[PDB]
Amino acid sequence: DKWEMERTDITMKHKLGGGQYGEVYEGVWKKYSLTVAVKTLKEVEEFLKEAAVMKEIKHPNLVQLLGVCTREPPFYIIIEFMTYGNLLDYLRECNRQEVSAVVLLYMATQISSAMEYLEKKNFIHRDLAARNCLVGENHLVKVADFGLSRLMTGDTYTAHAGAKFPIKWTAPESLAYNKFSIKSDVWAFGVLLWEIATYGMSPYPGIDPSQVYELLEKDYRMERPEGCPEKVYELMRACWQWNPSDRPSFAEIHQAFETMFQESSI
Ligand SMILES: CCn1nccc1-c1c[nH]c2ncc(-c3ccc(N)c(C(=O)N(C)C)c3)cc12
């Protein structure tokens, strides 16, 4: 297809993100003198399905695919490079006078827009967190999208036996029954909002992941962050409803943040 390109078009550089994303490298697309990111493979079929799914997604707030090398090993997935790294590091290291409350709303609006798109297009993310959001110039935020999966909105995924989850971002039904859906993404988005409001604090601070589920069962939820508007905290708490069906849609979340962002600018 039009996505296929030569490996020789790319000059490979160093591993990006301190190697936290696995085999993702900085690279140069020589034709365009352009810094790109490249995912390589050091299981093959799973990797090739990733490349296939990314061909289908197009949204200003999801990392854009640029090309693939899928004819012969080693395989490449070539994607745009996000200059300011991940949102977690960005928020932790930022000038808070620049990255103010209205900017926090802007970033939340961008992420919910990408998620509304996936919701509409029958996709599920399954690993939403600040570490998996990426930052460009002028507070542009794009959701990392290697592992996106096809799943009709409403339908459920059951994880493989012995699967390990990032517990503090993981919905109760996922933790107990390995069940994932667009509503578990909504839960994770709530934890992401908490990350944003606190400028990259670790969720449930001081609480060992092994004790999180039992807290959630007894109706414990994280406290409202300092300086966080109650209307935003209300959305967080709605995302953390025990029953997946009680949680709002990403369409509703995005509408809420759009309204709030527009009012904050005015
Ligand atoms: C498909 C989306 N995705 N999934 C995993 C990785 C990416 C990704 C795509 N494009 C990227 N562009 C940049 C980065 C990234 C993240 C954190 C970092 N500390 C750095 C970094 O070292 N510098 C030079 C800023 C780079 C990650 C990605």
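Heads up, chain A uses Swiss-Prot numbers, so what you see runs 233-274, 279-502.
Placement of Cβ uses the backbone N, Cα and C atoms for every residue, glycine included.
These come from Swiss-Prot:
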type: ACT_SITE; residues: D363; note: active site, proton acceptor
type: BINDING; residues: 248-256, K271, 316-322; note: ATP binding site
type: MUTAGEN; residues: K271 to M; note: Loss of kinase activity
type: MUTAGEN; residues: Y393 to F; note: Minimal reduction in ability to autophosphorylate
type: MUTAGEN; residues: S446 to A; note: No effect on basal activity, but abolishes ionizing radiation-induced activation
type: MUTAGEN; residues: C464 to Y; note: Loss of inhibition by GNF-2
type: MUTAGEN; residues: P465 to S; note: Loss of inhibition by GNF-2
type: MUTAGEN; residues: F497 to L; note: Strongly reduced inhibition by GNF-2
Euclidean Cα distance (Å) for gap endpoints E279 and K274, 4 residues missing: 9
Close in space, distant in sequence - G321 (ATP binding site), Cβ under 8 Å, 6 or more apart: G249, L370, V371
Listed recorded positions adjacent to ligand 1, that is, members of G251, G254, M318, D363, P465, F497 whose C-beta is under 6 A away: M318
Least buried by Cβ count (within 10 Å) of the mutagenesis positions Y393, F497: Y393
Integer Å distance between the CA atoms belonging to the residue listed as 'active site, proton acceptor' and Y393 (mutagenesis position): 13
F497 (mutagenesis position): secondary structure state under DSSP, collapsed to three categories: helix
Site with most surrounding Cβ atoms, counting all protein chains shown within 10 Å, from the recorded positions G251, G254, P465: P465
By Cα-Cα distance, the member of recorded positions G251, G254, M318, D363 nearest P465 (mutagenesis position): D363
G251 (ATP binding site) versus mutagenesis positions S446, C464, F497 - nearest by Cα: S446
Distant-in-sequence Cβ neighbours of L248 (ATP binding site), under 8 Å, six or more positions away: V256, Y257, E258, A269
Packing count at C464 (mutagenesis position) (other Cβ atoms within 10 Å of its Cβ): 18
Distance check against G254 (ATP binding site) for the recorded positions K271, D363, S446, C464, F497, keeping those with Cα within 10 Å: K271
DSSP-derived class (H/G/I helix, E/B strand, else coil) of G251 (ATP binding site): helix
Lowest local Cβ density (other Cβ within 10 Å) among recorded positions: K271, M318, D363, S446: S446
